[PDB]
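Beneath this line is the structure, given in structure tokens, with notes to follow.
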Amino acid sequence: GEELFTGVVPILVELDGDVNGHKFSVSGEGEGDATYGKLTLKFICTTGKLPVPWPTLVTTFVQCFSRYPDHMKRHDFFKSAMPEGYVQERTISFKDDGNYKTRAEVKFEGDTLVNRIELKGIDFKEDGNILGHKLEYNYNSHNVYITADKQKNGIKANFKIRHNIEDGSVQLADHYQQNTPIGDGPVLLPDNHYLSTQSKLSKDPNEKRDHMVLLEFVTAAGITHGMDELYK
């Protein structure tokens, strides 16, 4: 399970979306190195111009690449579900605007880790920050808290992403997330903890299609009192 992530793993991301009548598709490719919690991914809109801002799709576009420190090995649900994979479902509610409903399956196809996503967008304002592309092209860091879900054999998370807006304000995107294994093999159900994420957005100067370059680092954290005792 975890042994599938000891080296660099090629990643493929595929999303099909429909946001207020606008149908679109995105393909992403890169690689993950879970030993450093490092993701390098480049996304291309294969249907033309993206109808929503790129930053709003960052969370939707593979937490199995998070760095789980050795003392937290027993809490890494995402890798324990591999190679069969897990389903990741989200609702993302944008304050004073519409919402996304996403469903993804993340699993290995051979050596490639594949994230296949369906996105539906509803009730957006045609003049709002999303459909109006009024978000800044950047991304803040966040701590995502993970909890187990015994009765559904998986985990859940909820967190509020802060998106910077052109006019100086901040647009909150409230995420509710649920992950469940695809396989029937047992998986690690974690103790409460969090994932510390940082993301940098950039552009490829040679890319003519609408696109996003993403560099991301994720580390699991929060289980500390045991280690701290060693240094008293």
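Following Swiss-Prot, chain A shows residues 4-64, 68-238, kept in their order.
Yeah, the Cβs are placed from backbone N, Cα and C, and that goes for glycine too.
While the structure shown retains the original residue, Swiss-Prot records the mutagenesis experiment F64 to M with this note: In RSGFP4; increases fluorescence and shifts the major exitation peak to 489-490 nm; when associated with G-65 and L-69. Around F64 (mutagenesis position), taking its Cβ as the centre, 21 other Cβ atoms fall within 10 Å, counting all chains.
Among the sequence features in Swiss-Prot, the mutagenesis site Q69 to M is noted as follows: In Citrinine; leads to excitation and emission peaks of 516 and 529 nm, respectively; when associated with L-68; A-72 and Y-203. Neighbour density for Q69 (mutagenesis position): within 10 A of its CB lie 25 other CB atoms from the protein chains shown.
Annotation of the mutagenesis experiment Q69 to L in Swiss-Prot: In RSGFP4; increases fluorescence and shifts the major exitation peak to 489-490 nm; when associated with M-64 and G-65.
The annotation that Swiss-Prot gives for the mutagenesis experiment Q69 to H reads: In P4; leads to no detectable fluorescence. In mut2.2; shifts fluorescence lifetime from 3.03 to 1.94 ns; when associated with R-30 and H-145. In mut3.3; shifts fluorescence lifetime from 3.03 to 1.88 ns; when associated with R-30; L-46 and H-145. In the three-state DSSP classification, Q69 (mutagenesis position) falls within a helix.
In the three-state DSSP classification, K79 (mutagenesis position) falls within a helix. Long-range C-beta contacts of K79 (mutagenesis position), restricted to its own chain and to partners at least six residues apart, with a cutoff below 8 Å, comprise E5. In Swiss-Prot, a published mutagenesis experiment is listed as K79 to R, annotated In Topaz; shifts the major emission and exitation peak up to 20 nm; when associated with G-65; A-72 and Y-203.
Annotation note: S147 (mutagenesis position) sits in a coil segment as assigned by DSSP. One entry in Swiss-Prot concerns the mutagenesis experiment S147 to P. Its note says: Increases fluorescence at warmer temperatures such as 37 degrees Celsius.
Annotation of the published mutagenesis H148 to D in Swiss-Prot: In Cerulean; leads to improved quantum yield, a higher extinction coefficient and is 2.5-fold brighter than ECFP; when associated with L-64; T-65; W-66; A-72; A-145; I-146; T-153 and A-163; the original residue is retained in the structure shown.
Spatially close to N149 (mutagenesis position) yet at least six residues away along the chain are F165, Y200, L201, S202, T203, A227, judged by Cβ distances under 8 angstroms. Quoted from Swiss-Prot, the note on mutagenesis experiment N149 to K is: Increases fluorescence at warmer temperatures such as 37 degrees Celsius. In Esmerald; leads to brighter fluorescence; when associated with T-65; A-72; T-153 and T-167. In VisGreen; leads to brighter fluorescence; when associated with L-64; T-65; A-72 and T-167.
For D155 to V, Swiss-Prot lists a mutagenesis experiment annotated as follows: In EBFP2.0; shifts the excitation and emission spectra to shorter wavelengths and increases quantum yields compared to BFP; when associated with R-30; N-39; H-66; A-72; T-105; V-128; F-145; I-150; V-171; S-198; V-206 and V-224. DSSP assigns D155 (mutagenesis position) to a strand.
Every protein chain shown contributes to the tally, and the Cβ of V176 (mutagenesis position) ends up with 12 other Cβ atoms within 10 Å. In Swiss-Prot, a mutagenesis experiment is listed as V176 to A, annotated with the note In mut2.1; shifts fluorescence lifetime from 3.03 to 2.50 ns; when associated with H-145 and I-198.
Around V193 (mutagenesis position), the same-chain residues six or more apart in sequence whose CB sits under 8 Å from its CB are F83, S86, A87, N159, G160, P187, listed in sequence order. Annotation of the mutagenesis experiment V193 to A in Swiss-Prot: In mut1.5; shifts fluorescence lifetime from 3.03 to 2.72 ns; when associated with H-145.
Among the sequence features in Swiss-Prot, the mutagenesis site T203 to H, W or F is noted as follows: Results in significantly red-shifted excitation and emission maxima.
In this structure, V193 (mutagenesis position) belongs to neither helix nor strand by DSSP; it is coil. Neighbour counts were taken at the CB atom with a 10 A radius for the mutagenesis positions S147, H148, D155, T203; the maximum falls on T203.
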